[PDB]
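Visitor: One structure is given below, represented as structure tokens, and several questions about it will come after.
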Amino acid sequence: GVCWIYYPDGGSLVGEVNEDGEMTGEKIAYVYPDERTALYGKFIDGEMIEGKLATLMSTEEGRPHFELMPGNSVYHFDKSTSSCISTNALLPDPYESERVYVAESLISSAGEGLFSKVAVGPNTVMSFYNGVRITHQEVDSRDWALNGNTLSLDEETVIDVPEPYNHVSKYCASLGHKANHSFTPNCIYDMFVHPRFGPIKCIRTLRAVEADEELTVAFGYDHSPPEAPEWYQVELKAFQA
Amino acid sequence: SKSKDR
Ligand SMILES: Nc1ncnc2c1ncn2[C@@H]1O[C@H](CSCC[C@H](N)C(=O)O)[C@@H](O)[C@H]1O
């Protein structure tokens, strides 16, 4: 009796369920959307207690067979709060680290950007947008200078990567806040349920992307409330024209 | 409104 339970984003939990049909055991895995990278070990009712990095090597009769990676690379469920971004700010996501890197943006005066490490097809999850969880009230009350990295999650929650966590030397557990804006983007923000970060958003490709291509997303600020930083207002004029 | 993707 092996069960696979998929999230709408393509990640899954897999293992033998307990008596009560819960994902509880010492041999449960979260499998990322590549259907190959996994976090394997102790879960309780689908929550990751101790997941070790693994590669899904094959399935036999539906049952996944994993090989553990070397290192003592372990992860656990660690949802951010209003004040804490991560228990391990410097521990990278292992799926994201194989797919993207941060470098100088090709967009003029845009600072750093996020780039593809390898060629990927359409609909590929590339990066995760984790951050602290604050209210729309807090965000909407403060200056644009403090709102460079704020991403609406839902009606009650905004995800932010505030200073000094906007620098990779201080935070690199996720890198989605590094993707720059484009009115002609190659990626979108999409909902994602992550075993370490909880419910967040990810960056997903719209189309095939080449290695070393800059990943961009449409930030989606209200154009007719435009409520936006000045650099975006400028770019909006150019795009429309 | 002072956030992305609302
Ligand atoms: N298309 C664009 N044009 C100009 N600046 C941009 C841009 N997209 C993003 N930015 C810049 O990036 C910030 C959003 S955060 C994106 C990552 C950032 N470039 C960094 O180095 O950490 C904005 O405040 C703006 O300064």
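Following Swiss-Prot, chain B residues are numbered 186-191, in order.
How was it done? The header gives X-ray crystallography, 1.6 Å.
Cβ atoms here come from the backbone N, Cα and C positions, even for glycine.
So Swiss-Prot says this about it:
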- B:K189 to Q: Abolishes methylation. Does not affect interaction with LOXL2 but greatly reduces deamination by LOXL2 (MUTAGEN)
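For each feature listed, report its degree of burial, its nearest neighbours and the pertinent distances within the displayed model.
Guide: Following the DSSP three-state reduction, the secondary structure of B:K189 (mutagenesis position) is strand. Cβ contacts within 10 Å of B:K189 (mutagenesis position), excluding its own Cβ and spanning all protein chains shown: 22.
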